[PDB]
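Each remark here refers to the structure printed beneath this line.
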There are 2 protein chains.
Amino acid sequence: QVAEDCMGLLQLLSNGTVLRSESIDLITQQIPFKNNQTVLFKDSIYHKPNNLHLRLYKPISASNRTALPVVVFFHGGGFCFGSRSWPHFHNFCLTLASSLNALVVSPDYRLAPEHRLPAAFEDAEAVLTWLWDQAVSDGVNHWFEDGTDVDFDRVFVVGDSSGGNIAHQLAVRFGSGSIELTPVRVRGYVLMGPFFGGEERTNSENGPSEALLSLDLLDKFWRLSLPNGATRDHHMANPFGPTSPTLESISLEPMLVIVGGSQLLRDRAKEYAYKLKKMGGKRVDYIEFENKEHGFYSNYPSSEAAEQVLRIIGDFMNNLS
Amino acid sequence: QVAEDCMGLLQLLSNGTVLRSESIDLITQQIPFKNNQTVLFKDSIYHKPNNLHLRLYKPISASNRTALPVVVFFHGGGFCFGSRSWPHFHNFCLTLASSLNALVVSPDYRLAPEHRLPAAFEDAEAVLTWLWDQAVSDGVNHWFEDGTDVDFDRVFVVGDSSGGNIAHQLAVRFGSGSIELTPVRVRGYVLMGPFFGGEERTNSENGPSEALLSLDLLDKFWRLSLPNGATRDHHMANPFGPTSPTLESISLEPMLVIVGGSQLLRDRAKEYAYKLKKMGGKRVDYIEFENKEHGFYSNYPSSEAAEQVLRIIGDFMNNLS
């Protein structure tokens, strides 16, 4: 049955969508004199038994000027695909590093079906634990050949899709006081189109398919990701499911939920944000980019929307630091 | 066994690579005043029985000024993945359309393992046949709501990866006189990192893995794509295999082979080009972008290398038109 679902994933993934009507897009043209920055980067093992690696990024000109904040970036996929080394994600981290003038940490995590959830969440904690280990032992000076000054008091987690779900899980784990990693302080979370689930569909989930994503594909992701016998109302998928933490008692750090207007996951992301808003103590900003689909920030690197996301994440970081 | 190979494909695909040493990349920063263009586009069925669609792109400002040449773009994958609607490929076609001031045709084709090769090649011919049908019946005027002037005497095929292989197959089919579609004239072919194969490895194929591609992944592609019992020396994979056409008797239109210096497929692409060069009547240009891996033109849309590829394809089109 896993092999059946695997074959169906391939079919669904590359199936695409058909535009009912004409559409116009706006494309940026040649830029003769372009502005430049170098970004240094390297891979390191963070979990030796599972052979899990992360990539560290450093903006060179900015690193020599001040102590850098940390952005931990968790890639997307459906808990079933994606590597830090993939051009798509690597490119995004290059941008994050230079734009935010920050040290970026981009870990691999175990993917399903081989490693069903909560494998990724365990791995995400191992990344944060690895960072702690590096912070307290001055392993930072051996990250790159030259020196590197890092401010572990200014850490931020940026989550894309399934990485957005991972971000939420960390926030809860820290917020509840379950895990605690001084001198590492996560000051905020950025949930870019977080991968949340539910047995009951939202209106947007029943709406038209995106360029790549369909409701069937998302359902397939959950079938392969969640433990055998679980439903989409499981707390790992649905943060507001029947048996999920209350969250009204948990102290969460400030959160930024970014989503596209034409996303299937839009309604569920807005439900998420505004349920937290109405709860006391929670600072949650919700930003919706009109007429955009999943991954617009990374799928269209040089678009106006992507640039704006980077600016918003930057301001968010300034406000909290 | 197909289900076994499917599970192994997933693992191999998202496995990634580990950098042995530090690396630097150069990233372009914010562009305050950006130059713009609109591109109109639509989907059409070109093969009703298999429900195969293509996407037509039109640069608006350029279409009102002159008759547009045609670029038929065949997407990559490994004959196993990819849709015209995918952001990755859609973005590239937006660029092609505006940069080259051309009408772009981006078809889906049936993918393996469900449809093993030569399914894609049959579908590629159906696209060209569809274009012929449109040209001779003035169906072009009903492509978009407004008018569209197309020069079917100036058609070019741009192939990416597996699409590069498809391009080669069309070139042979036209060149030999097997198929002929007046008033449609394909004046040249662009083979961007064409997906060619061989039982025997090149030096580059034994070299280090790329960000995404590994030799194992490419081998898996062929196992799922080629008919059951075939080897990588089959003519559909290897154009210079033991039982492949001679090509010295076939009249090929001018060809442009573009490849990255750090690609696994580099050596085989260079063998391809220079074997044709040494044969009389063949005009083949070979361009190698140093220290680049597969898909650099599309994976890094706003990079210097990608811009250069677009310029080179443009000059190629001018020279032949």
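Here Swiss-Prot sets the residue numbers for chain B, with the shown residues being 9-329 in order.
So this one's X-ray crystallography, 2.5 Å, going by the header.
Keep in mind that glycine also has a Cβ here, set from the backbone N, Cα and C atoms.
What Swiss-Prot records for B:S169 is active site, nucleophile. The Cβ of B:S169 (mutagenesis position) lies under 8 Å from the Cβ of B:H83, B:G84, B:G85, B:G86, B:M200, B:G201, B:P202, B:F203, B:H302, B:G303, each on the same chain and at least six residues away in sequence.
The Cβ of B:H302 (active site) has 26 other Cβ atoms within 10 Å, all protein chains considered. Feature annotation from Swiss-Prot assigns active site to B:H302.
The (-)-2'-epi-GR24 binding site feature in Swiss-Prot is assigned to B:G85, B:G86, B:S169, B:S170. Annotation note: B:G86 ((-)-2'-epi-GR24 binding site) sits in a coil segment as assigned by DSSP.
For B:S169 to A, Swiss-Prot lists a mutagenesis experiment annotated as follows: Abolishes the hydrolysis of the synthetic pro-fluorescent probe Yoshimulactone Green (YLG), commonly used for the measurement of SL hydrolysis. Taken residue by residue with DSSP, B:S169 (mutagenesis position) is part of neither helix nor strand, so it is coil.
The number of other CB atoms found within 10 A of the CB of B:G86 ((-)-2'-epi-GR24 binding site), across every protein chain shown, is 24. Note: B:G85, taken in sequence order from the recorded positions B:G85, B:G86, B:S169, B:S170, B:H302, have a C-beta within a distance under 8 Å of a chain A C-beta. Within 8 Å of the centroid defined by the CB atoms of B:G85, B:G86, B:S169, B:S170, the record's (-)-2'-epi-GR24 site, lie the Cβ atoms of B:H83, B:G84, B:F87, B:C88, B:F89, B:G90, B:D168, B:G171, B:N173, B:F203, B:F229, excluding the listed residues themselves. Within 10 Å of the C-beta atom of B:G85 ((-)-2'-epi-GR24 binding site) sit 22 other C-beta atoms, taking all shown protein chains into account.
Residues B:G85, B:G86, B:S169, B:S170, recorded as contacting (-)-2'-epi-GR24, have a largest CA-CA distance of 7 Å. Counting only same-chain residues six or more apart in sequence, the Cβ atoms lying under 8 angstroms from the Cβ of B:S170 ((-)-2'-epi-GR24 binding site) belong to B:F82, B:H83, B:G84, B:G85, B:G86, B:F87, B:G90, B:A128, B:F203.
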